[PDB]
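Asker: Input: one structure, supplied below.
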Amino acid sequence: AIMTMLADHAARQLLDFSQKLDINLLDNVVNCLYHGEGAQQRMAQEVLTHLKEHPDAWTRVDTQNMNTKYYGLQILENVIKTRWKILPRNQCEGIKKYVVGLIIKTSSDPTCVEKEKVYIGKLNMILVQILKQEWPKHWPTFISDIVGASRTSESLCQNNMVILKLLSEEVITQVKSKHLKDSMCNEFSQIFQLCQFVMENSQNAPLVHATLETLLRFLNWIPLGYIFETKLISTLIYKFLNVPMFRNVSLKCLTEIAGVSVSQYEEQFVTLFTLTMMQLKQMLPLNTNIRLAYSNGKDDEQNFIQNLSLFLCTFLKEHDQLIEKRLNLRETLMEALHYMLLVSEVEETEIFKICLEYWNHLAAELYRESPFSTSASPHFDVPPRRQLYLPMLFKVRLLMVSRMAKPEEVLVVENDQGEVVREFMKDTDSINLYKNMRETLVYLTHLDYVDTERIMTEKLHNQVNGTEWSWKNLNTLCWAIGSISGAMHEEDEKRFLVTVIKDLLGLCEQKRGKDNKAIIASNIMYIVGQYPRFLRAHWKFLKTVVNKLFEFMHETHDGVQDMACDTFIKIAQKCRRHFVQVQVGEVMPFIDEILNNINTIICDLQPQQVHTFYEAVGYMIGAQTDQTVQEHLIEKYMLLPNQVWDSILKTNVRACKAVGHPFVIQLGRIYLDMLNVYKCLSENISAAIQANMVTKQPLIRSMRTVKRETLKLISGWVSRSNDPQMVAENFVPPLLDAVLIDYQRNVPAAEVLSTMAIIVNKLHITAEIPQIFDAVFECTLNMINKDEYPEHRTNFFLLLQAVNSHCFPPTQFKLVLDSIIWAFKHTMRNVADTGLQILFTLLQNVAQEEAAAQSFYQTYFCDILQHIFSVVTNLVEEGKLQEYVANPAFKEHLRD
């Protein structure tokens, strides 16, 4: 292992001696690749060599040559970003000239193509990294320079097309970009002219591909005169559309042309459409099934189709009106529409959203034209716009129904082998797919609910029959109905919906096994959830449904019950008014029936699934008034868990936030005991520390948790209450002795402050200020104004904020203001902006009164200005400073 030392000592000396040798450099970079230890040691050596300085790199390139090319290019590229601002502009521009020269040299060589242009690519990247920082205020002529230098050779020009592409990659706002266009237009016209030359004169395919690429990218910015006033359109139509080599890069261009807003040019757009169709019908046959061809379609073959959709969407969205207008064009537009409908059948994530993007718009427009549905047979005046697309609308309804995605609501998914199970690989992409299809289908359903009804009914009969019955085949349909929620009118919606429900129940009756039952239950649940307006119309129907839910929460197959609880909440939320009352069909209230059958239902559910259930029931019972009756019902509701408390609290506060304000009937009977025992626990803790780090003990935390959960409960009820009159006079007074004195009696080591901050918004807090801002103020700043305690900082400032804003001894006030100013000096946002608001309302309070209008000016006003002065970066002028300070428009003046 002696040679290792020699090799190690060899490399270190050559770097600091300013004399570089090529062969020795070559040996090492190969050694690292072909050795184990060599890799690590030589890499460390490489960062060590890179740290020094560049000077050797360029002359290393000047004089193996490809690996060290990657190396030296790493050197240069890295040193550039670092010292581009440090170095003088002329020297770095010298390095730039060196880069340009190297580029021209190596691109002008034929062997570069045999070198496969990796070195060319990296070199280009260097040029990019330089150009990125240089361009704005160093090279105003760069454009014209490359344009000029591309007029001699092929390799040069095409490599400069690559450069222009990369420049388009390294070049926010509408207006500023429009100023960009107007400022750069003069320099753009040349860039268009070059490509204009190459497209008409060249023979080289690899050059032309890059040319149409870069012209595609730059098209958006190049002036309109060079586009529609020339033969560029016709040129792209006849010459570069037919040829396969360009078939998928040409289309894009045309798409980009369609996206231009018609101003002075109208006809040329019609010509564009007519000719694009004329050539597309030849390129692709009308009879051809797009889906199958796309399936067997190669990597290149797909881009043509995706671009077909992209083009058709992009053009129609802008000028479909212009095409409609003429009578001749009407047929061609029908044909093109047929094409798009065909392309809309490709089973792929991207293309679907691409053509859907059209479908949406289409439905939208002719819906905003005529909101009313066409016919109901159970006389002209047909909407003009509708008339045109008329025999092509029903196809979209037939299509949209059968193809929509899984809702965010349901949790049922089939695996490729055919297994049913819930899964949540959930990205908002598919969800937005869902919602967009939903909106579209509603737009289309508003055009004729009759056709929609028939379309769904037919497939439903085919499903009851069993013909072509697969879980997916029903899933799609049910999801489709669940998106029609509120499309048809009441009297029709009933008549249509009842059939769907009955046949659905029958379909659940026929199907056997858990594999079917899970799917059917899922579909039926979602399809029920979306129709509260129907269920509130018919009582016994709703009864049947909710009973089917309760019966479905007895299911063993995972995912189903968890969904059924969600559906239950979704029904409770909107049908809260139909549950309590005694209905015409049933003598006993449904809630009353539930409260005694709950024990058998909730045994199969998960605990988390039970909490939601309790919240739902609470939302049901919280709807009734009827004076004492609902209170009695609440008593019955909570009588089971609450009874064992007198002779856990988490579920209690769950029910508290769930039911709402009318929690007083249960809150009151257990209220005083809480204070009575809390008064003892507080003394337990305080005496525990007084005779001893006890806060670290488990028992003390366990005793303080009670103290917290007691306060948070009052926080909840008061936050959700609507009777300040009762709160302020009844529940508020029993806090002075039990809570306020507790903070004083308890040790600093052992949520009390942040809780009382809320009631200020609700209630009457002024008369308690001397009691509140006493024990928990001056003796607490010793814990929070010393620098510490991330919890307390999100509490006190809020209380001070509310108290200072809602209703406006000195020793207790100074320390307040000093705290306000202390707020925006932090690094935490929630402890900073608070003081901004508090101070903003502070100066806006004492300035509106009569008595203390000058006591805040002379004593504090000029003494506060000095503090805010350091955090920045009308009272003196109005006679309610210019020397003391020096010794929207106002914001821009200070920031500048």
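First residue shown is number 1, and so on along the chain.
Positions of Cβ are set from backbone N, Cα and C atoms, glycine also.
This is the feature table in Swiss-Prot:
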MUTAGEN   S177 to A (Swiss-Prot position 191)  Does not abolish Rex-mediated mRNA export
MUTAGEN   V270 to E (Swiss-Prot position 284)  Does not abolish Rex-mediated mRNA export
MUTAGEN   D320 to G (Swiss-Prot position 334)  Does not abolish Rex-mediated mRNA export
MUTAGEN   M392 to V (Swiss-Prot position 412)  Does not abolish interaction with Rex and RANBP3, and Rex-mediated mRNA export
MUTAGEN   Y434 to A (Swiss-Prot position 454)  Does not abolish Ran binding activity and nuclear export complex formation
MUTAGEN   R454 to I (Swiss-Prot position 474)  Strongly abolishes interaction with Rex and RANBP3, abolishes Rex-mediated mRNA export
MUTAGEN   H461 to Q (Swiss-Prot position 481)  Strongly abolishes interaction with Rex and RANBP3, abolishes Rex-mediated mRNA export
Asker: Can you tell which of the mutagenesis positions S177, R454, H461 lies nearest to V270 (mutagenesis position) in space, using Cα positions?
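Answerer: Checked the mutagenesis positions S177, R454, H461; minimum Cα distance to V270 (mutagenesis position) goes to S177.
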Asker: Tell me the Cβ contacts of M392 (mutagenesis position) under 8 Å, same chain only and six or more apart in sequence, or just say none.
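Answerer: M392 (mutagenesis position) has long-range Cβ partners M334, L337, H338, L341.
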Asker: Can you tell me which of the mutagenesis positions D320, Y434, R454, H461 is spatially closest to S177 (mutagenesis position)? Compare CA atoms only.
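Answerer: Among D320, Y434, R454, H461, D320.
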Asker: Could you give the Cα distance in Å between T63 and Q64, the residues bounding a stretch of 5 unmodelled residues?
Answerer: 11
Asker: Find the Cα-to-Cα distance between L763 and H764 in angstrom, rounding to a whole number; note that the 2 residues connecting them are absent from the deposited model.
Answerer: 6
Asker: Note that 2 residues are unmodelled after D787 and before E788; then state the distance between the two Cα atoms in Å, as a whole number.
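Answerer: The answer is 6 Å, taken between the two Cα atoms.
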